[PDB]
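Notes to accompany the following structure.
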Amino acid sequence: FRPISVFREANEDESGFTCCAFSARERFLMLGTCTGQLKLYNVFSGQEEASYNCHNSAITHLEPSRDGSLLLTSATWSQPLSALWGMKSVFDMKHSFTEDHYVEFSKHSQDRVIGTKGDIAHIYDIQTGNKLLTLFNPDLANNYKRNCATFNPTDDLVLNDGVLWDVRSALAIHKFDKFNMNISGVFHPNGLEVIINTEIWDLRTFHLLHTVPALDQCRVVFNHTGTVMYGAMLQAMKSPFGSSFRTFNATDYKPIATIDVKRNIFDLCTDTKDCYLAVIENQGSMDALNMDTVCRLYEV
Ligand SMILES: [Mg+2]
């Protein structure tokens, strides 16, 4: 992790970057801010190229579509709480998700959004914005405090609150046992395994494949090739995460690196070519009057 670049938010006494994702254009990163702005930056010079006010509360998450035409946002304390934006020709709101605290695109075909409202998953059609499906079984709920619903690589399964759902049937296939309070789980890009906190489960047998102790309380991000996973541990203005991230081989789950950047982390992502890791790092403590984040770009 050779540091390659660093930059602070332009035009701000205290820099308020909260989240990041690479754009569909190389060298240009999308960042959300604590004032609910979306920004495009040159990831080398630190030049702000464009700004839009998406929300009147801080951005907690963004996701650009692969085709460059759409963007999902989530905020901390707004109504609507999450939204879908167009970025073709003009920046405009397409749909909103009134109380969803987190949103993701579908994966194989980006024609749907999945939102999370507490323990509940909501699946929306991108074109109409209609809510197609509510996935929630109160008898199977784990009530994970950081529940984030997610599609699998083929968009035909969902993981919500530790429950595996088949999308076509709207049926719960399996409830994974609850072994932590916070982390609800992600699909491996390989489509065969889920990763729920320290447990790696096989989807074709529901056997336990691996225990990975260093994944405890981590929010997991894969690189685009699906060969490496980056975990950033929840903090035990509060930052969501602590000051370290860990990298693992996505094939055998062996640790690769543990990096303590000595600043609390708000987000991290990779570019589509997997050259880089961008991290949002707070120079200020959780006691500071104002956050003062940087984006640091590392060559992987
Ligand atoms: Mg705002």
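Numbers in chain A come straight from Swiss-Prot, and the residues shown are 1080-1315, 1326-1389, in order.
The way this entry was determined, per its header, is X-ray crystallography, 1.5 Å.
Cβ atoms here come from the backbone N, Cα and C positions, even for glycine.
Listed in Swiss-Prot for this protein:
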type: MUTAGEN; residues: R1247 to A; note: Loss of interaction with DDB1, no effect on interaction with TET3; when associated with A-1283
type: MUTAGEN; residues: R1283 to A; note: Loss of interaction with DDB1, no effect on interaction with TET3; when associated with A-1247
Measuring CB to CB from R1283 (mutagenesis position), give everything in the same chain under 8 Å that is also at least six residues away in sequence. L1271
With H, G and I counted as helix, E and B as strand and the rest as coil, say where DSSP puts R1283 (mutagenesis position). coil
Would you count the other CB atoms within 10 A of the CB of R1247 (mutagenesis position), including those on all shown protein chains? 9
